Amino acid sequence: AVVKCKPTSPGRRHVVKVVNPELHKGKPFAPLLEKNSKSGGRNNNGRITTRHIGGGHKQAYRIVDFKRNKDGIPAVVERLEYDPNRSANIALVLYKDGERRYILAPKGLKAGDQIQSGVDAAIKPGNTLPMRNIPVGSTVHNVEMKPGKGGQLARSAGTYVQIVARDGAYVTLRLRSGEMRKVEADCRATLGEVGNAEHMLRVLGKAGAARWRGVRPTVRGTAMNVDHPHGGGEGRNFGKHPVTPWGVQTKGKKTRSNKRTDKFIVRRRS
RNA sequence: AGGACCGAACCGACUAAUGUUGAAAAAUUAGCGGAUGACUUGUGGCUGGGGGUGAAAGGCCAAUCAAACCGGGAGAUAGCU
RNA sequence: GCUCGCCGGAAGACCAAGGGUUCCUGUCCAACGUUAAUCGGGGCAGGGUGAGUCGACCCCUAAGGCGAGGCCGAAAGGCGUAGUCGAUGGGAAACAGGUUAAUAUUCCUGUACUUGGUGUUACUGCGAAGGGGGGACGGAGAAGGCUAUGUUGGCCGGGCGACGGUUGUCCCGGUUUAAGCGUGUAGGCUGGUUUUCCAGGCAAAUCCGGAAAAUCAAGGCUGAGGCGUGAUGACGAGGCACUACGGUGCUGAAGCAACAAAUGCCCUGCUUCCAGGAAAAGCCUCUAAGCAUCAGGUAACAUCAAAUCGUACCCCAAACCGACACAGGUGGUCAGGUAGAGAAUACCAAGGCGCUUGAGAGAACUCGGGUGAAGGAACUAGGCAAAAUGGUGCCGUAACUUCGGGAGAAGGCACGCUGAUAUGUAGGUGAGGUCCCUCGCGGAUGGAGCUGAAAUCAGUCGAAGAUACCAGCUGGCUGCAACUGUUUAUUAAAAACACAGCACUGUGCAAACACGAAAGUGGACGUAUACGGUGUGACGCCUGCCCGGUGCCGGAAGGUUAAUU
RNA sequence: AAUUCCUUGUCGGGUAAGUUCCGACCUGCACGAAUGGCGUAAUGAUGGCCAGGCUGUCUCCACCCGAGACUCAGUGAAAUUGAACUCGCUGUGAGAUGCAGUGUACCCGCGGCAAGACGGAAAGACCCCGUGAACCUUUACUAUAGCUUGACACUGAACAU
RNA sequence: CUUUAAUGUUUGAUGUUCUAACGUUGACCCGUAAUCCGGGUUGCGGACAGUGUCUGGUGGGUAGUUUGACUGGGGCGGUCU
């Protein structure tokens, strides 16, 4: 639930938490865990490729199954769990054969609900079927863009895409960004929405709350000397067009220079 | 419960005096700040010079930084001493 | 040798790193020592470092490094797979006492433990470069139960006091003892046992997981400490023979109990929280191909082996880093006594020091401090500095406010000692004894003994009772920034930088973007409630007019227009 | 006003006396609404200001305890230094120990002050010069990485218009 | 030779389709106890994309440079035959 803390101290006035008693108050399933060494925004060369990244709280990787290729075997939800590697919560399921796996937790899922993957599955949240069998005008998540590789769209907290049409071997979708894309009509998609919608109402309330996530502080550039176009000056001058480091606009300039697909795009956005 | 309160260690370094061929190539003395945290610290590792890193001061990169050090071009050039 | 003074959560003791003989002894004093020097971390010579259990090596791996092939790249070379290296982490075993001028858990004494090899005997399904389990893990907080250790008492030994008193409720000292083995408690976790069955764990599996039944509820795992054993021993204040008064043999009393009590152990526990908490091996199991009167496996007994290197000395320092025997810097461990909340502070113990120039004098002036008539900031750029405040308990406490604060607001009263209440109370601990029993490290009852505040009344001393050290000045108006934080190592700690929060914008995943000639990596094992960039900078009321100019995003009728032809 | 030149703006508060400070007026030289505007409890080794207490901050210094300074013994530096038999005054040459004139002055030390020796220290950082630099900015010049446009090549087959 | 249409060859423009180059940081098999790489099957894209050469535009993102003299100091102004 979305709860507002009390201002007993500076650092708790504007903080807002998202707690859920339905989550597992213990350790997760170990066989589905693996190391996750932090990077710091650096690469194999040791250079900072992405800034504002470093430190934070340790994490272990929850092996998630975005493919959902176990068809013809129902599984029931054992327990919900909190995943640090992502914003949404996951769910530990148990397959009749004794196989346990993690999946994204949809909107209205609990511990004990049944779900199944495949073309012969039922139309209920949590089930995975190819969009060829999914009706038109529905709401799905963890959508696949190529059959066999795994869901890649609508994997976030409260994200969901809506199927808009299906002409042939392709189906048109309106992604959460407002984009109207079309993918093959054989890509597996999951029914329902990822349930953490209140995740966006969360509020850090203090700086250190961001440093736990691994986010390092951000320095603007206006008072930045040889180091950034904006640079400096006696006072707050900034008498030039807003520009990135390395010299690009950042306030309207489109940088889509792929031009490979150019087919699935219909209503890019806005 | 807490980037909460007082306050040692620990980490810092606001004021004054001394010292200024000093005890010390930035410290001492008396006070001062934080002190469960964006904390602190050991060991090892990565980032290499028009580059790195930088909660950004043109700050730090071995007492050296508006472009490190060493060697080489090199007996640079100097209408100036 | 006798006094004095200093440190004593260190200026004591044990180590790592580092240094590398500075360690012990003898001998020497030119230079080195900021003086002298018979002395020395000096010079010369000699001596000294003993390990199956400590550590390294070794097995395992993190970050990350190298990297067969391979991909990429003018050459150089770069990235990287399989693999192989790499601790600051995981992994088998030793304690006490004694001993040397210098070493010892390494030697001696006594008592133990661990992993292996081999052999004998008996019983036998053994088997991996695979599977599974386990190893294996956060922060804060709450207590409870123990010990280290300490205090008092008792006991044993000695003592009867340089000056009044001291055979007594007196004084001093001692009152220690391990690993391991046996017991398995406080307490923590878990529901167990048997059988059948299955799309799972690459294949297999009796193992793990899962499913459906029967059958019982006590079963097991973990576990500080305690007791006993170890120990008729060792140690032991002191003696007795020697005693070059350096010390060597022998002998050697008591060696208990209560109370208090940790920041350590139970505890990798319990509870709770969001920021959601390493890996791999050893170890326990499972089977595969294969081997079965074999080989291997299990238990006992015997025997053998456990190599190699380090081990001296310093280690908050005169031995390391600072050119110095330099007020500096340097990580971890042990953590006594009185008062105290306390690792502050004051005084002491253990133990270690008095800091490698002294003597005398008692002018100016300087440094560091103390006191001060009357006045009390009139000083000064400025209350710089100094002075002052300073504690616990109770009462009391404004505007303003985001209702949390402000706040320790301000302010005011009381604090010692003795006695009684109560020969030491409430409370805490808990004996013998008694009763029960699943008869045990059990439960109940029992309250001796020990320990022990706080308060009231009364009385009493002093100028002064929070008497030392220690230990907030307070209040008001107001600018800036929300706040905690960060920064110009070495003249600037701020109104600057961050900041949570807001907005614009880009980004549909082989994402944008970035480092890279490229491969590729990061972004991210993330997917628009995400990521990047820019500006603003909590919260609250708000954020107005202008697209002519530049830029950005779009569009077309035409014109202009590159290579090319 | 962290912004106001005129300027110590005018009035008022507070002080015996207030260029600062506080509160209003607006005549905003030259505030202004996310390079944000106006407020804001709390916080701050933050800036400014007013009181109480407090005191040697001062009026106005005085004494005292210690460490140096002073003397003795021992060891034993340094910056600086053209050479010195190294006075004042006035004038002169452009601020005289050294010239002129004149005055004064026995020789040599110790302890103190710091006016001068344009004292020591650092080939002035300010100013200017140089057809010296180095960094930084931009609608300065010329190039360039990158991004982007198209032609040709890697690159072919049909069909229809 | 002045002339004009269905055809034939001829080449060019636009559009649709296809697959065989090429791409695949999709799936599966092997090398192979290997998320590298390659090969193989197959699917999706598909002569687009991407790369090489040429070329226009943009290009302080980055380099190499310029930015006068006289002057009652220099600058501003003025001046330069």
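Numbering, chain A: per Swiss-Prot, residues 2-226, 228-272 in sequence.
Header entry for method reads electron microscopy, 2.6 Å.
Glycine residues also receive a Cβ, built from the backbone N, Cα and C atoms like all the rest.
Under the heading of mutagenesis, Swiss-Prot lists A:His230 to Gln and annotates it as follows: Loss of peptidyltransferase activity in reconstituted ribosomes. No change in rRNA binding or assembly into ribosomes. Note: A:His230 (mutagenesis position) has non-local neighbours A:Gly222, A:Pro247, i.e. same-chain residues 6+ apart with C-beta under 8 A of its own C-beta. In the three-state DSSP reading, A:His230 (mutagenesis position) counts as coil.
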